[PDB]
Amino acid sequence: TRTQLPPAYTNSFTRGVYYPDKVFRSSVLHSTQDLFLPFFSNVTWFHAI
Amino acid sequence: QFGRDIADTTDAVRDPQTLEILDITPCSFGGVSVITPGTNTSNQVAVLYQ
């Protein structure tokens, strides 16, 4: 057994955005329905120091 | 390997083997017009394109 620290809750700042398709686009807006990370979301922060 | 434009259409496919950027340009577009200056005073016509 060993000691441990309580987990914290951080907040993302517009993260988790990738390319939903392999199509080259330039100067054109595109919207699709795919899995992404919401903006200003609170996730569980795990420490290991 | 694919690419679109403002028209949201596929017209610039990249070759996965050659790795050369090539564009798509079809040659099947336009129409055929006919010019006939009457049928009682003239008999010759002229083909008109678009």
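Quick note: numbers on chain A are straight from Swiss-Prot, i.e. 20-68, in order.
The backbone N, Cα and C atoms fix where each Cβ goes, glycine too.
Listed in sequence order, there are no same-chain residues at least 6 apart in sequence whose CB falls under 8 Å from the CB of A:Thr20 (variant position). Quoted from Swiss-Prot, the note attached to the natural variant A:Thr20 to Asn states: In strain: Gamma/P.1.
Every protein chain considered, the tally of other Cβ atoms within 10 Å of the Cβ of A:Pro26 (variant position) stands at 9. In the three-state DSSP scheme, A:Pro26 (variant position) is classed as coil. According to Swiss-Prot, the natural variant A:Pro26 to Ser carries the following note: In strain: Gamma/P.1.
Variant annotation in Swiss-Prot: A:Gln52 to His, described as In strain: Omicron/EG.5.1; the structure shown retains the original residue. Annotation note: A:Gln52 (variant position) sits in a coil segment as assigned by DSSP.
A natural variant is reported in Swiss-Prot for this position, A:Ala67 to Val, and the note states: In strain: Eta/B.1.525, Omicron/BA.1. The Cβ neighbour count for A:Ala67 (variant position), using a 10 Å radius and every protein chain shown, is 4.
Neighbour list (A:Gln52 (variant position), Cβ cut-off 8 Å, at least 6 residues apart, same chain): empty. Taking CA atoms as the reference points, A:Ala67 (variant position) and A:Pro26 (variant position) are 10 Å apart.
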